[PDB]
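Visitor: Handing you this structure, nothing more for now.
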Amino acid sequence: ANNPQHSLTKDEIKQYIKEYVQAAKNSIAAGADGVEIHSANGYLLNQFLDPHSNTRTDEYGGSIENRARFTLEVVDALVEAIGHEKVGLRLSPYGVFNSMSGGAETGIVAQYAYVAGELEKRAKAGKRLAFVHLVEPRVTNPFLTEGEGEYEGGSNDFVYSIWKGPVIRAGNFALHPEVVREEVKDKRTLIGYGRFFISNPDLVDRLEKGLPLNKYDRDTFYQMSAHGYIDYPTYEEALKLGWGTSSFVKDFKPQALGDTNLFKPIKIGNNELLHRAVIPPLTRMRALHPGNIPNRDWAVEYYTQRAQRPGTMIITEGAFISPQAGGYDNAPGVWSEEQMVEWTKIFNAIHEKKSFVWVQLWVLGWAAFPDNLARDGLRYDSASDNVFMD
Ligand SMILES: Cc1cc2nc3c(=O)[nH]c(=O)nc-3n(C[C@H](O)[C@H](O)[C@H](O)COP(=O)(O)O)c2cc1C
């Protein structure tokens, strides 16, 4: 291979940690309310957590404790740098996307239970993270249609026995208000809505009142276009455009969720949320190349539209902490001044709408395109060098 997969040295791990710290500082300085550490969906930190991808025989692999080391080191570094109430963590225990193990690995629950335990231990010491964000076994692969890749053999409920702080849960909840109604009975549970927040800028209103949902268009999830980004209508706008039952999701039977805890306020980090419908991180690939710069034409509008319900928590699309952490030309970064100038405008707009914004800090590992990295003189990184993405 022109850019063969490289097993990180300890010094290189330390360098990533340094970059996470700087990226977090950059985000806060630009106006972000906090950061989310991406340790899910088969990216670098998840590659260390997972025994399929991590075959290391040093202190970063070979046991549950060792596999959790990198993730916990990033947590600790960020808590020290910017404060515990400005840091969250995302995990996907049952995910198989990007060649992670999922439930087929009998030790997977123990691996994640250990992480949760260590977070609770830190919480007892007065350093409780703002939240833990879980992808549900409802969606083990987000590129499969709702209802597909639903793992029936495991639950994330174990996390609640261990971690005693806020929990955001994401995965196929928009089409299932009956499930949400039950899950939000737990008073520290928030619900992330991904794909349907792409297509419904006023999703929160629609959830409250039980309105029909705009269909989403997969083909414009990742595209350099305003189309499928900023041109999805609100419900009132849709009706004025003459949209009928054909433009909305077919055979979906909405429920008004306004009478549930989903519409009770809750404090997350330093923010008083007015409801518990969260926008999870959603990569959209509108960032400019070269430079991984947030889009100057459409991004402010995209986030403004989705911030429209006051007191909404928004987690940004994954943002690279450094060039070496990247490998997708059209995903944004948070390492450079030219990037932060644009992020500042995005954060401004969200705050104008009385909503909140958390930057997801992203490192790709083996999910990167090695050819892009090679072009830029960068390594193709992962936990090991003898196991590869499918
Ligand atoms: C187009 C798209 C982009 C996504 N980008 C990210 C991302 O950048 N970071 C992340 O942690 N998850 C990302 N996800 C996963 C979602 O946050 C979410 O967990 C998943 O879509 C399931 O929720 P849903 O059924 O409500 O869409 C993405 C999903 C989609 C469909």
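Counting begins at 1 with the first residue displayed.
Just so it is clear, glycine is given a Cβ too, placed from its N, Cα and C backbone atoms.
Here the residue is the original one, but Swiss-Prot notes a mutagenesis experiment at this spot, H38 to N (Swiss-Prot position 192): Strong reduction of substrate binding. Reduced oxidation of NADPH. For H38, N41, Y222, the entry in Swiss-Prot reads substrate binding site, with the evidence type experimental evidence. One entry in Swiss-Prot concerns the mutagenesis experiment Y43 to F (Swiss-Prot position 197). Its note says: Reduces oxidative half-reaction with 2-cyclohexenone 6-fold. What Swiss-Prot records for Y43 is active site, proton donor, and it gives a curator's inference as the kind of evidence. The annotation FMN binding site is assigned in Swiss-Prot to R90, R195, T283, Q360 on the grounds of experimental evidence. Recorded in Swiss-Prot as a mutagenesis result, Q360 to N (Swiss-Prot position 115) carries the remark: Strong reduction of substrate binding.
Each of these features: where is it, how hidden is it, and who are its neighbours?
Guide: In the three-state DSSP scheme, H38 (mutagenesis position) falls into the strand class.
The number of other CB atoms found within 10 A of the CB of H38 (mutagenesis position), across every protein chain shown, is 26.
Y43 (mutagenesis position) falls outside any helix or strand according to DSSP and counts as coil.
Within 10 Å of the C-beta of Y43 (mutagenesis position) we count 24 further C-beta atoms, all protein chains included.
Of all Cβ atoms in the shown protein chains, 27 besides its own fall within 10 Å of the Cβ of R90 (FMN binding site).
In the structure as shown, the Cβ atom of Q360 (mutagenesis position) sits within 10 Å of 23 other Cβ atoms.
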Visitor: Which recorded positions of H38, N41, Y43, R195, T283 contact ligand 1 in the sense of C-beta under 6 Å?
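Guide: With ligand 1 as the reference and 6 Å as the Cβ limit, the list reads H38, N41, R195, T283.
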Visitor: Within the chain of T283 (FMN binding site), which residues six or more apart in sequence place their C-beta under 8 angstroms from its C-beta?
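Guide: When sequence neighbours closer than 6 are ignored, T283 (FMN binding site) has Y222, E317, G318, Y328, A331 within Cβ distance under 8 Å.
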Visitor: If you measure from the CA of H38 (mutagenesis position) out to 10 Å, which recorded positions from the list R90, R195, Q360 are inside that radius?
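Guide: So far as Cα distances go, the recorded positions lying within 10 Å of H38 (mutagenesis position) are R90, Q360.
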